[PDB]
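**Student:** For reference, the structure I am asking about is given below.
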Amino acid sequence: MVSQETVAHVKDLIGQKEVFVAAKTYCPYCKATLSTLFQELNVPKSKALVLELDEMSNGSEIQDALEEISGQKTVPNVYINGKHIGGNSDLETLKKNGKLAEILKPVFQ
């Protein structure tokens, strides 16, 4: 599957920035999620780490580690403040809930 070291490293990647997105290119909802965060909600890009897994030689193991970490198998896979948000549908739910703006409030502080 994936090693504990890969899992740790991917967790480390996740917690480096206020907003983490594991995405792929040619991924409609990855684009949606990135646009929501960065264009609609003006999340500072300097406060985000966006990985494009299919642009990375280790993208596949990162994805497996992400699944080991959350059980989520799909991209985009969003963490905010090191905590799992989920995919685009979750993000949209939180966006609509108003909960996302609360969740993001620190990213702007």
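What you see of chain A is 35-143, where the numbers are those given in Swiss-Prot.
Cβ coordinates come from backbone N, Cα and C, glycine included.
Got these off Swiss-Prot a minute ago, pasting:
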- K58, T59, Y60, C61, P62, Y63, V109, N122, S123: glutathione binding site (BINDING)
- 41-143: domain 'Glutaredoxin' (DOMAIN)
- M35 to V: Loss of the cytoplasmic isoform (MUTAGEN)
- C64 to S: Leads to 30 percent decreased oxidoreductase activity (MUTAGEN)
- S123 to D: Leads to decreased oxidoreductase activity (MUTAGEN)
**Student:** Do any residues at least six apart in sequence from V109 (glutathione binding site), in the same chain, have a Cβ closer than 8 Å to its Cβ, and if so which, in order?
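**Tutor:** The list for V109 (glutathione binding site) reads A56, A57, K58, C61, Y63, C64, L87, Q97, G121, given in order along the sequence.
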**Student:** Whole-number Å only: compute the distance from the Cα of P62 (glutathione binding site) to the Cα of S123 (mutagenesis position).
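**Tutor:** Rounded to a whole number, the Cα-Cα distance is 12 Å.
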**Student:** Could you tell me which three-state DSSP class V109 (glutathione binding site) falls into?
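**Tutor:** Assignment for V109 (glutathione binding site) reads coil.
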**Student:** So what sits near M35 (mutagenesis position) in its own chain, CB-to-CB under 8 Å and at least six residues off in sequence?
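**Tutor:** Those within reach of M35 (mutagenesis position), by Cβ under 8 Å and sequence separation of 6 or more, are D98, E102.
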**Student:** On the Cα atoms of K58, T59, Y60, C61, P62, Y63, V109, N122, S123, which are listed as binding glutathione, what is the maximum pairwise distance in Å?
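**Tutor:** Pairwise Cα check on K58, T59, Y60, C61, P62, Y63, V109, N122, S123 gives a maximum of 18 Å.
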**Student:** Tell me the Cβ contacts of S123 (mutagenesis position) under 8 Å, same chain only and six or more apart in sequence, or just say none.
**Tutor:** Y63
**Student:** DSSP three-state call for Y60 (glutathione binding site): helix, strand or coil?
**Tutor:** coil
**Student:** Excluding near sequence neighbours, so keeping only residues 6 or more apart in the same chain, what lies with its CB under 8 A of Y60 (glutathione binding site)?
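**Tutor:** Looking at Cβ-Cβ distances below 8 Å from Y60 (glutathione binding site), excluding near sequence neighbours, one finds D88.
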**Student:** With every protein chain in view, how many other Cβ atoms are within 10 Å of the Cβ of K58 (glutathione binding site)?
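**Tutor:** Result for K58 (glutathione binding site): 19 other Cβ atoms within 10 Å.
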